[PDB]
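A.B. asks: Here it is, the structure, as structure tokens.
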Amino acid sequence: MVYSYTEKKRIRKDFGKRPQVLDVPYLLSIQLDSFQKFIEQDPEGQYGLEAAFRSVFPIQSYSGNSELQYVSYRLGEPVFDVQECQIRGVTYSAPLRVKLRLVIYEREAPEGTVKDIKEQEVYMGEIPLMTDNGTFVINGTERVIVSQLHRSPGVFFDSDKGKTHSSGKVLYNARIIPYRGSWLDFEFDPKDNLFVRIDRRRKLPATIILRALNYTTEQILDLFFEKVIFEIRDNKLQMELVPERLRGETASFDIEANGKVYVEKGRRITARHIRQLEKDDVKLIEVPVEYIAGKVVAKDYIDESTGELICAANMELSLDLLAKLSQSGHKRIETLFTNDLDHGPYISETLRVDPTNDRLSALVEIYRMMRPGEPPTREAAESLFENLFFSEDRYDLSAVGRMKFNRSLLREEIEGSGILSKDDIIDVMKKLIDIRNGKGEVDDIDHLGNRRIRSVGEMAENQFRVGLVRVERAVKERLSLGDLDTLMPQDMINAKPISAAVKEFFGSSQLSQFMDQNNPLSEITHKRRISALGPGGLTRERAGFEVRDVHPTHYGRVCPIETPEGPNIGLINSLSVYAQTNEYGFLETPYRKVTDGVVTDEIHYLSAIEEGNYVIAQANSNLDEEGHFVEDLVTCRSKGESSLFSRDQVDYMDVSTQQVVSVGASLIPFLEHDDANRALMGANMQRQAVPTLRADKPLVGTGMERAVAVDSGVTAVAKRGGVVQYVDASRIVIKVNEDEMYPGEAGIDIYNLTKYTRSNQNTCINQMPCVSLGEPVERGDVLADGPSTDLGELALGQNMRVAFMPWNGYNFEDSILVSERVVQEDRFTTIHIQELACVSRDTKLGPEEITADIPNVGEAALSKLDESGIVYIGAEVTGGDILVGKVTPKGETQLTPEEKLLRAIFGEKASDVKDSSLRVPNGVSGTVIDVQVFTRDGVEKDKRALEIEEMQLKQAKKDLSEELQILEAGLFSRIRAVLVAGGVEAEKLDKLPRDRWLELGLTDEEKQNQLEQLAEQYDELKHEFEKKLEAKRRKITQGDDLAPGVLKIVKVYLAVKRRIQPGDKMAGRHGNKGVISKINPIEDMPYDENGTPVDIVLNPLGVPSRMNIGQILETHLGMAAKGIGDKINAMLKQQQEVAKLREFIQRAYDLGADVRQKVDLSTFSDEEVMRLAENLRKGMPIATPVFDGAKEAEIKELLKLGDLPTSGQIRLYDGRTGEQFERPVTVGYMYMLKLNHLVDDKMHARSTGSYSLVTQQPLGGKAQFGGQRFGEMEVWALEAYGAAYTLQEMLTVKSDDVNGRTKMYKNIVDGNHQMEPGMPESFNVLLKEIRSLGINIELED
Amino acid sequence: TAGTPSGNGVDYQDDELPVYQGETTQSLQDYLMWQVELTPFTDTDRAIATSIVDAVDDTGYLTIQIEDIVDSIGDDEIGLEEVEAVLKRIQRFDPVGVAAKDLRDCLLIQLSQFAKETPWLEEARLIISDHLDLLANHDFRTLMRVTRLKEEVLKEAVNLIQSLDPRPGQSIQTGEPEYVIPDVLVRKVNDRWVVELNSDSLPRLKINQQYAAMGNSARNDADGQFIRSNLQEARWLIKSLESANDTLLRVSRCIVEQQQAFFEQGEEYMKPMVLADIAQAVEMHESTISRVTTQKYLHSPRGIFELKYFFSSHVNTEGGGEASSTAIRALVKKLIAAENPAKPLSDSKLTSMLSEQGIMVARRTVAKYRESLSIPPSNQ
Amino acid sequence: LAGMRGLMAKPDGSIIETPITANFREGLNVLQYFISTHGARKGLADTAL
RNA sequence: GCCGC
């Protein structure tokens, strides 16, 4: 109850101090949720290929009276599981079946049909399926698909920082992004004129796009500017009063209200004068005629006398024009605002820029500008404009884009059409204009409320759609030429494009890559990884400083520690441990609600905008028993800032301190005592550790090891655990409890533990059981642990006894001095597994055969080969030993007498067949582990192959017969009970088989009902088991459908052990890395008064300049933990009675300063106490959470309880002289990792090898026997030294001088040492290249 | 595919302007000239060494005559006396026995470099190699009397002879190109044996040609319209590829429908298919169909991989109508293979048996068929 | 290490009002560590550019 | 993609 069965075996001492409102999530649900929302069907078109099918279908050919009606879809059962797919090198996928109907509409009868063919489903493509861990086995690999962080579709406003023209002018722009389609831009020039950039074309003014929507300039003037009425009647020329707008102006003349002076001429304008004028109710008042001079007419007044009129909108008025309008009878004149206090002159200037005033003129202008080719015919432009925007197929904003668009323009409605309307562009332009005027503000592009997340399901759906659209195109054509006989499969099913697009996305894509398999944590980090790159993302060089910075909205969504260092810094991120994604696709983090002065356990998820709106308290703020804050003033975050607020002010509280730390970083103990940039290094280096021979738990942890170990899918977890029945190194069988069962056939649980196997990084993945026999097992318990796991806890390193001192220069800089006891005990020893393959294919000469006999090869190379010609399982191979014997035929039809003689003395082939065999590459020492012969259907089965088939079927029947045996035992028990009910013979009945001829008939009811039904069930069960076994056997032995050329494939696996060596690289998890400098004999290491030496010596100088204080605290706490373990071990040695051992364990567990973890041995079984004590005999596994953990005083009292010095420093003696070191030296225990950087994989030397055909220069890189590049800076250094002959020998011979190389080699062999330099071939190549242009270049004499 | 082979190792030059560049390889003559440079030779000796190394075949044998080598030099005091000395020096190189005049020379040179205390060195140094080589080719029963030695010692003298390397100089040879076949025309077994054309990549070339040429044309950044620059070049490319594919498919279809008897039941059921037979079938000239079927390969579950094999114009004046020699050749191979230990297989007897079977073939015609890929089993 | 971590802020170059009053011998808060991550990232990005 | 700057 309080502790699970796997956790009662070894309990970590948590240092806690803060209860947890909610637990930690799976961390891999993201991938699972995305793909489940992809493959899974939905009653609506909300999710699943269903949405794409409804988007494309129904499809009809033009004037074809023909339709394709779509009804449902179904996914088939895969033919192989994950394991067989991974061992065979194929893709783990499922067949896609969709049912559709073809209906023929009547040509004579409108809207009528004549035929409707609803044939069964059709097959197109294969959909790859993700495994239970969130990986895609394609071509037998792992291939995790990384999520992408991109800009959400919608509308965004920017200002380009206001430094473009160097005049201090801030230029504001607006931008519209759809999910798919062309883009739209609105910009401001330094002259303040609206410009529209459609699809990143040349700049065009907004008036043409305004008019293309059938908008006249007059209509545009009223919408663009508020109009004011000017009335000139009886020469009064009164002005309408708008006191609200009249804020800043100079009175050109005396202003009188109803004949009474209100504001004098040039009287200072005061909010007081405006208020006084507004208080007095005044009608229209006269103004000086000269003032209207600067006004601009809005409408186009018509003259009642003649058709002539002043229609010149956006134009001023003249004094002579006043007489004209007076004569025409224009009593009222409409003019726009013409005011520049907050408003400004816009639109009208753009109207003056371009004179096109017709819809056709604007359409032809935009068609010519966007497409500079053939002029249109009133139809090309009309069609193009519809294609650009507001087209159902060409342009579409997503549901996220529409929501963001409505939110940015402050609209109540959230849903809407996927295409923009006339009003949307008007609103965007109005908002952009208002932004400059002062109202509104520019938004942040790096704000996490503007950045969306796409996972694997959405990208897969997008790719499926392109295949649909592609296939739909071809479908449309054949409906035109399709007779009634034509059927859907014959209606251009076109399975090729869909499968091609799907495999293109899944196999060869930027976000598709191998999952890092060095450790379970590394796989988890790759699975929970967010990238800004990709197709819809941003390129590396196109990024900038501000994009790669930590934003305040990154708080509980992305950890500000874990990120790559050099080129990808700030562009690859990781989810925080609690973060979740919105349905639209925005990151969320949970908070605890606060009501009144008390927090409530109800939890709300808030996006970046949601969190910003409320005042959120901090996780480390003290609370009372009732939930009220102990301290009135509390620290909170209000709007991207932090300050003191009252407890009532807080509306939410941080659920946990870790909320801001990634799962990988969550594993650094004493993280808050480490530099953030330095911690980055530790978190990054934690994922490069390689699992060793035996896993060792961390003595100091954080409490997150169990979640990482279990959620990664590396261990074996009891899905429906009952009681363990059979255990083995390869199998675990569990008898499920009867309290929960599936009626009928009963059932047991079979787990096939994974043995040694290759990983993507050539390491070994192995599983070992944790249960012994007859052990009770609850649901979710760990049965077997995988690589780098110990009793269900992540264990990726080993616990080293370390002293912090300088030792004779052998730990200078970051060097590490290691004792020989570490090497002898096989700690930091790893297993590496390699895969070599050999394929036989038919050739023009003939088939390529695999045989044990090989021409021109001695018996010594054939010692390890099988009769077929393959290395024996378990053979140890080195150098260039032969693995598989293969011979290819040669071409010869003219039998020369010498050739006939050769055939006469020697074999019939006379070694005509060449030797093309799989040999071990040099530098590769391996032991034969697994052979995987695959054979083509029809060709003779390999002699070794039948053995593999026999092992396969034997294992199949072995793991299949258990359920049959249990079922037949149950049937026998039922029959025995029935015969006991009547005519029981007891042992006599039990002795005779077949229930002693079914115990005759006995009573009529028993014979007719009981015995008959029992026999029928027996026969049916036997037939079903036989059929299942036969089906499995037939599946096992089948011809492998291979590539047409391929005839046979043989795969060989090698296993090697990597001994720890100095050139190897080691690290702790605080950013402290180093390579080994020396492996010291045990008698030379420093030792303490008890004679115990240290294992590692580390330099103290690396700590103070790195600010790695977590190193020292971890060392001290490890010393305390090992001291407690030492006390327990000493007690167990002397066989002390259980009571006082339990008392000491209890005393150690309840130590601390008000820690939350409460454990009492009182409710512990007496035997379970012994088992726990033996499990923590090595040391007590302490756990210190990330930002809420152990303190110095607690470490000190644990040290006191362990009977150790409180300072953490002891006396040490020199192992070589026996003298005591002057100062006390810190000694403790630290968790050390072995990284995947080895000298063996990094030692290369070349004297002479192959050279590139072009430039005649040696190849580059190991695995190709290349030479080191002597770059430009190396040549600069040689020039600076003055070493001319060294440079000439590097530049000429020994590089590109073809004759100089051989002459120098001959001279060196002769002991002459004379360069005799010539001319490099690269310069000749350059001369030829330049001459290949029109330029003549020559060498004069 | 039930199982898929791992991708073969490939490479391409990165961070280099002439992409893919190349790679040098070592051959037999390249490795022999390397040894020539590192041995003490004079100028004339080096010239002779280069002259005779150029004449070394892939097997490592000397295809040209020694007298022809002397002629090639055309220099005074370069007679065969010193050409022979340089030749022996070169023969004693790392592939011991290389650049040898004939098979006897290989074995004599190889046997010279031994412990000189080998149990049967002198027994096989000259007695078997330098003399009665044809006897060793045969059963060599009389060779025991010729060499005045028992058969027991010869039983292991010939064992040492076989222990000597048959063709030295082909061991250093690499052999990277496997000359594998993609089998452009896979055909399968159905109720009527349907055939298909794979590796067309025409849609793949169509899509790429679109996205490049028509993509640039549709890109309205450039003034005007590129409807003729590349848009009407991609169409020509697609038309050419589709025409070639259709012609190949039709020709292969005609061959398959004519030679269905080969694939069905036994293999040796070939009709003597002349070029005109398919020329009339496709209503097209034989030359165009011939050029097409020269190096095109088909993938068969049992059949041979090669279109040209089906032509077999071998009417052979067979009894009832006509027949094919390739089928007759397979029949002769099967008959000669299944015979008595004596295995007479006389060209007269074999021809008589074939005529009795119904193939009226001349006595010498069968002899040429047998000598094409076999030898008479003591028929003489 | 033994005194205040001090005043620092690099989101755009300004300075946060309340400084980090904790050293590394004592722990940092979540807020103080989040504040220091800005300068850490700024330095690490400056190095690689 | 990673390592050393």
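In case you wondered, yes, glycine gets a Cβ from its N, Cα and C as well.
Sharing the record's features from Swiss-Prot:
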| type | residues | note |
| --- | --- | --- |
| MUTAGEN | A:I561 to S | Resistant to antibiotics salinamide A and B |
| MUTAGEN | A:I569 to S | Resistant to antibiotics salinamide A and B |
| MUTAGEN | A:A665 to E | Resistant to antibiotics salinamide A and B |
| MUTAGEN | A:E813 to K | Disrupts the enzyme's active center |
A.B. asks: Could you work out which of the mutagenesis positions (A:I561, A:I569, A:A665) has its C-beta surrounded by the smallest number of other C-beta atoms within 10 A?
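C.D. replies: With the mutagenesis positions A:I561, A:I569, A:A665, fewest surrounding Cβ atoms within 10 Å: A:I569.
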A.B. asks: Can you list which of the mutagenesis positions A:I561, A:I569, A:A665, A:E813 come closer than 8 Å to chain C, going by CB to CB distance?
C.D. replies: A:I561, A:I569
A.B. asks: On a C-alpha basis, identify the one among A:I569, A:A665, A:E813 that is nearest to A:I561 (mutagenesis position); the candidates are the mutagenesis positions.
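C.D. replies: In terms of Cα distance, A:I561 (mutagenesis position) lies closest to A:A665.
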A.B. asks: Could you tally the C-beta atoms, other than its own, that fall within 10 angstroms of the C-beta of A:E813 (mutagenesis position)?
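C.D. replies: Around A:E813 (mutagenesis position), other Cβ atoms within 10 Å: 11.
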A.B. asks: What does the structure give for the C-alpha distance between A:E813 (mutagenesis position) and A:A665 (mutagenesis position)? Integer Å is fine.
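C.D. replies: That comes out at 26 Å between the alpha carbons.
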A.B. asks: Rounded to the nearest Å, what's the C-alpha distance separating A:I569 (mutagenesis position) and A:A665 (mutagenesis position)? Just drop the number here, would you?
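C.D. replies: A Cα-Cα distance of 17 Å.
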